[PDB]
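Visitor: This is the structure I have questions about; it appears just below.
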Amino acid sequence: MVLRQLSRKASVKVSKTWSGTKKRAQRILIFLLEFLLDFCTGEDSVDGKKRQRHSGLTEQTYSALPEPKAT
């Protein structure tokens, strides 16, 4: 209705339409280039988070379905 958080769709489809294209894109080009270099070297996302997004101890929801939670 009124609230239109672009962030909620940016988390799904992202859509870099105008979101950083006028000026940010000039370096996205370089980022694209160097990506090939760094990816060949190793990982660029040094995040040692285990599990998916939860360890699932008391999480006994045996749904196993693509349930639309919030994201």
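If you're wondering, the header gives solution NMR.
Every residue gets a Cβ built from N, Cα and C, even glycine.
Found this in Swiss-Prot, in case it helps:
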MUTAGEN   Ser7 to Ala  Partial loss of phosphorylation, defective in encapsidation of viral DNA; when associated with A-8 and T-21
MUTAGEN   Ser11 to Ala  Partial loss of phosphorylation, defective in encapsidation of viral DNA; when associated with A-7 and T-21
MUTAGEN   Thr21 to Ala  Partial loss of phosphorylation, defective in encapsidation of viral DNA; when associated with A-7 and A-8
Visitor: What residue among the mutagenesis positions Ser7, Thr21 has the most other CB atoms lying within 10 A of its CB?
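Guide: In terms of Cβ crowding, the pick is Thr21.
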Visitor: Helix, strand or coil at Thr21 (mutagenesis position), per DSSP?
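Guide: SS state of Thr21 (mutagenesis position) = coil.
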Visitor: State the count of C-beta atoms found within 10 angstroms of the C-beta of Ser11 (mutagenesis position), not counting that atom itself.
Guide: 11
Visitor: Measuring Cα to Cα, how many angstrom lie between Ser7 (mutagenesis position) and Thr21 (mutagenesis position)?
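Guide: The Cα atom of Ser7 (mutagenesis position) is 16 Å away from the Cα atom of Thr21 (mutagenesis position).
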Visitor: Translate the DSSP assignment of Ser7 (mutagenesis position) into the three-state scheme.
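Guide: For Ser7 (mutagenesis position) - judged by DSSP and reduced to three states - the answer is helix.
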